[PDB]
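Visitor: Sending over a structure as structure tokens; questions will come in a sec.
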Amino acid sequence: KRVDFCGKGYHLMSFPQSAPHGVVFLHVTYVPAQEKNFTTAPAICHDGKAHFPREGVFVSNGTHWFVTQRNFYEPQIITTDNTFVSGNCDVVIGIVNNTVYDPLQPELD
Amino acid sequence: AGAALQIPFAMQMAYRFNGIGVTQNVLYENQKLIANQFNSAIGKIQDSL
Ligand SMILES: *[C@@H]1O[C@H](CO)[C@@H](O[C@@H]2O[C@H](CO)[C@@H](O)[C@H](O)[C@H]2NC(C)=O)[C@H](O)[C@H]1NC(C)=O
Ligand SMILES: *[C@@H]1O[C@H](CO)[C@@H](O[C@@H]2O[C@H](CO)[C@@H](O)[C@H](O)[C@H]2NC(C)=O)[C@H](O)[C@H]1NC(C)=O
Ligand SMILES: *[C@@H]1O[C@H](CO)[C@@H](O[C@@H]2O[C@H](CO)[C@@H](O)[C@H](O)[C@H]2NC(C)=O)[C@H](O)[C@H]1NC(C)=O
Ligand SMILES: *[C@@H]1O[C@H](CO)[C@@H](O[C@@H]2O[C@H](CO)[C@@H](O)[C@H](O)[C@H]2NC(C)=O)[C@H](O)[C@H]1NC(C)=O
């Protein structure tokens, strides 16, 4: 878990090899690439309540909002099970109005 | 570990709190106190040196 102790980047595996008077290490490393731009937001206001992500980050391609993990990009529809609420949003800075989908209300119909 | 990627400072600070076990909910409601404490501490250390 320590950064750059063995290999440059995130570390996956290593293989040892012998030498006449030494050792040789083959490190396997994971490197992200081909990034993009996105517009973020700290938290979502909805019906007077503030929602934060559980493990991820809110992004918006320009019209709609999604929650994605930090190191990879796969947008998912915002729900009430992958986010958590804590208090009303009147002191948080950067809030944006939007709606939060839930499965239970459409399910009960 | 690669090319630099921009990020607002507040979200990076939230990640840093989330790393140590304190949830990110705490930081976002106490930004001013943290900023004031940080500034006072850095001024104090400058004066001490
Ligand atoms: C941002 O992403 C949303 C979600 O995919 C896009 O909205 C959809 O766009 C497609 C066209 O590619 C439509 O068929 C869908 O009906 C749209 N809505 C949904 C809910 O999927 C939106 O177009 C994207 N914004 C930009 C600028 O590309
Ligand atoms: C990010 O920085 C910009 C630059 O100042 C902020 O834009 C200002 O927003 C306020 C209110 O939203 C306006 O009164 C100012 O006129 C804006 N500044 C400019 C230069 O247009 C923006 O609010 C900042 N974002 C956050 C979340 O704080
Ligand atoms: C998000 O929604 C809130 C609540 O509807 C908006 O707050 C209202 O804003 C208008 C215009 O500024 C005021 O006249 C009202 O008094 C505000 N409160 C209410 C209860 O309506 C807010 O403007 C919306 N947008 C943002 C960016 O927060
Ligand atoms: C947590 O500690 C901070 C700082 O130790 C407190 O903030 C100070 O509160 C006193 C009490 O009135 C003020 O005189 C100072 O100006 C405050 N400092 C700053 C930087 O704002 C805070 O009140 C404490 N909170 C709790 C719940 O104990």
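Using Swiss-Prot numbers, chain A covers 1038-1146, in order.
Header says: electron microscopy, 3.6 Å.
Cβ atoms here come from the backbone N, Cα and C positions, even for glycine.
Feature table excerpt (Swiss-Prot):
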VARIANT   A:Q1071 to H  In strain: Kappa/B.1.617.1
VARIANT   A:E1092 to K  In strain: Theta/P.3
VARIANT   A:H1101 to Y  In strain: Theta/P.3
VARIANT   A:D1118 to H  In strain: Alpha/B.1.1.7
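Help me picture these features in the structure, burial and contacts included.
Guide: DSSP classifies A:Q1071 (variant position) as coil under the three-state reduction. If you take the C-beta of A:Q1071 (variant position) and look for same-chain residues 6 or more apart in sequence within under 8 angstroms, you find none.
Summarising the environment of A:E1092 (variant position), the number of other Cβ atoms within 10 Å of its Cβ, over all protein chains shown, is 9.
Packing around A:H1101 (variant position) is summarised by its Cβ count: 11 other Cβ atoms lie within 10 angstroms of its Cβ, all protein chains included.
The Cβ neighbour count for A:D1118 (variant position), using a 10 Å radius over every protein chain in view, is 9. Classification of A:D1118 (variant position) by DSSP places it in coil, neither helical nor stranded.
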Visitor: Cα distance, A:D1118 (variant position) to A:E1092 (variant position), nearest Å?
Guide: 12
Visitor: Those variant positions, A:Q1071, A:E1092, A:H1101, A:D1118: which ones have a Cβ sitting under 6 Å from ligand 1?
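Guide: Once distances to ligand 1 are taken from each Cβ, A:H1101 fall under 6 Å.
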Visitor: Quick check for the class: what is the C-alpha distance, in angstrom and rounded, between A:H1101 (variant position) and A:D1118 (variant position)?
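Guide: That comes out at 19 Å between the alpha carbons.
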